[PDB]
Structure formats: C-alpha cells, structure tokens
Amino acid sequence: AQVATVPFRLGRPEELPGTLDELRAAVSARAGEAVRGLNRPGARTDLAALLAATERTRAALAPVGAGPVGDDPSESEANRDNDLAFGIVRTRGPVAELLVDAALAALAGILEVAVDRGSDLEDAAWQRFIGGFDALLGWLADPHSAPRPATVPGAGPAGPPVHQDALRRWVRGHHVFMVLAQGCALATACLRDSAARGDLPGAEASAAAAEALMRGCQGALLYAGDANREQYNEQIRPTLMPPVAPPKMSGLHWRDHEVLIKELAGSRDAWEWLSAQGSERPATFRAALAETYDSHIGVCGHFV
Ligand code: HEC
C-alpha cells in the first residue's frame, strides 16, 4: 500500500569498484551533479524544499539502468527472497552510478514521509541519518578528500498516526540501509587498497568516508528501530485473517551487508596503520562502529 516506491533498483555489490581511482572514474561526474542538485539555492531552507530539490535532481540525471539483472548464478534463492521482501530489483548497469540513483531515491522516500507527517527522531539522530546521504554523495563526488558536511533541515514533530505508516518507514529505512551498506563497503575497500599501496592521503579520505557513513547507518538504525517499535504496538490487535508479518532482512542472505562486513574484516590493519601515522579517524570510527553495532538491537531479527 504505497509503502515505498518500487522496484528499488540497486546494482550488484560484488561489482563495486575497489580503488579510489577506479571509483572516481566510475562515478565522480554523476555524484558531483547529485551534490550540486541537493545544495542548489533554496534546497536547504526546509524539508519540503529539500524534497523538491531531490526530485528535481534525480529527474535531471540521465538514466543508466539496463533493466533487471535477471539470471544471476551468484544469487541464491535466499538472496533473492531477501531482496524481494523489500521490493529490491538488482539492476544491470554501472554499479556506482546506480548507487547514486538509489541514494537519491531512498532520500526522497524518507523525505516524503517526514515532510507530510514529521518525525519523532531526536534532532541529532535526524542529522546524522540525513547527513549519511551528504557524506555518501559528497565523498563519491571527490573520493580522494574527506567529505564535508552540509546543513540538514529539521523535521517537524510526528503528526497523527496514519494506518501502517510504521511499515512505510520500516521499508523505506531498509532501502537506506542498502545504499549505506554499499557506500561503506566502497569506503572500506578503498581504505584497504590505499593503505596497501602506501597512499596515506587516500587511506585518510577513505576512513573519513567510512566513519561518516557508519554514523549515517546508526541514524538509519535508530529511524528503523523507532518504526519497528511502532510496528510492534500495531501488531497487538489480533486478526481473524492470517497475520501479515513485516518483511525482515536475513543477515546471512543480505548481499550488501555480506560484502560490507567482509571488507570491514581485513580493514583492521589499515585502521591500525592510520593510527600509527597519526590519524584520529580510527578512534572515532571505532566509536561509530560500536554505536552502530549496538543499534542493531530492536531492528535486526537476529538481535535482542
Ligand atoms: C538484521 C538482518 C541486520 C540489519 C538490519 C543490519 N545488520 Fe549489521 N549485523 C547483522 C548480523 C547478524 C551481524 C553479526 C554480528 C556478530 O555476529 O557479532 C551484524 C554485524 C554488523 C557489523 C559488525 C561487523 C564487524 O564487527 O566486523 C557491522 C559493521 C554491521 N553489522 C553494519 C551494519 C550496517 C552498516 C547496517 C545498516 C546499513 C546493518 N548492519 C544492518 C545483521 C544486520
């Protein structure tokens, strides 16, 4: 029931670029347009203006998809069920440019609900949540530099409850998860590659992206946890019809998360090297990491 704009098109995370130079060649032109679109005059006056700017930005971008991937021998049935439960369609085309499109669409998905009906999220959570998109697109626009944050308009307070708005937020929040998971996997991969090649500035820029994306993921988890609590209250009503359970991500079978955690493993030496070279990113990333891990409680079905 208009829970989210679907299909939600996303590339295969196994094809994400793995170096800063490759990433820049793949996406920096398009990401730069996206950033300029989201920071155009007037875009940041209020949440309604940001939504309008988002929709004008994504309309102004030339499409890049080539329709569904279709037959993918690397995709298990459990992967497919994971994606279908949230309306995800794996789509052929330049994976990093598809990530830019997906980021803009997930942003618009969030802002549609917040513009109409507010948010109960703490302003600092809202800031890091929506700030996750600025971090991602700003870094993709210039991967060799740390992304700089921009202003994020606040949301009004939650309005009157509308039927299954919690499910809309739950589903649209998971679309954000998939964008941030791919973004953080990119950032972690580039950190690993940069450090292996002794590119300390590239490593530092990659780690700065990874931390900002990780803080964005913590905001998204708070957002989804807030929706999940409201969902649980809405399930107290017993139903004569067979009860409809909200979609749930698997973990084992969610490909973007699998790719992310594999990159994070084996980024350990790069984080220690950055520390030894006098970076402050490792310490603050470690904090963001612990906070994001804890905020799984109340969102992911294999926690709590
Ligand atoms: C339920 C499915 C989820 C969702 C919605 C998210 N993740 Fe997260 N996650 C999940 C599991 C089953 C685990 C295993 C933890 C363990 O066995 O100890 C994790 C863990 C992580 C980690 C830690 C990885 C590491 O320590 O090396 C990270 C960084 C992580 N998950 C990230 C993450 C992000 C960024 C998410 C939203 C974009 C997210 N998870 C959601 C299962 C689930």
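Numbers in chain A track Swiss-Prot; the residues on display, in order, are 18-321.
So this one's X-ray crystallography, 2.0 Å, going by the header.
Any Cβ shown, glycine's included, is placed from N, Cα and C.
The Cβ of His313 (mutagenesis position) has 18 neighbouring Cβ atoms from other residues within 10 Å, across all protein chains displayed. Per Swiss-Prot, heme binding site is recorded for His313, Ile314, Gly315, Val316, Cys317, and the stated evidence type is experimental evidence.
For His191 (mutagenesis position), other Cβ atoms within 10 Å of its Cβ number 25. In the three-state DSSP assignment, the secondary structure recorded for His191 (mutagenesis position) is helix. For the mutagenesis of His191 to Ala, Swiss-Prot gives this note: Does not affect heme-binding. The structure shown keeps the original residue.
Look at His274 (mutagenesis position): DSSP puts it in a helix. Mutagenesis annotation in Swiss-Prot: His274 to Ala, described as Does not affect heme-binding; the structure shown retains the original residue.
What Swiss-Prot notes for the published mutagenesis of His313 to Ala is this: Almost abolishes heme-binding. DSSP classifies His313 (mutagenesis position) as coil under the three-state reduction.
All protein chains considered, the CB of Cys317 (mutagenesis position) has 20 other CB atoms within 10 Å. Mutagenesis annotation in Swiss-Prot: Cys317 to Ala, described as Almost abolishes heme-binding; the structure shown retains the original residue.
Listed recorded positions: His191, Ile314, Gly315, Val316. Those with a CB atom under 6 Å from ligand 1: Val316.
For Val316 (heme binding site), the same-chain residues that are 6 or more apart in sequence and have a Cβ closer than 8 Å to its Cβ are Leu238, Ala241, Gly242, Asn245. Sequence-distant neighbours of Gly315 (heme binding site) (same chain, 6+ residues apart, CB-CB distance under 8 A): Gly242, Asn245, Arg246, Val321. Taking a C-beta cut-off of under 8 angstroms and a sequence separation of 6 or more, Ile314 (heme binding site) has the following same-chain neighbours: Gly242, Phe320, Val321.
Taking a C-beta cut-off of under 8 Å and a sequence gap of six or more, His274 (mutagenesis position) has these contacts in its own chain: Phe194, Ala198, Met266, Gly268.
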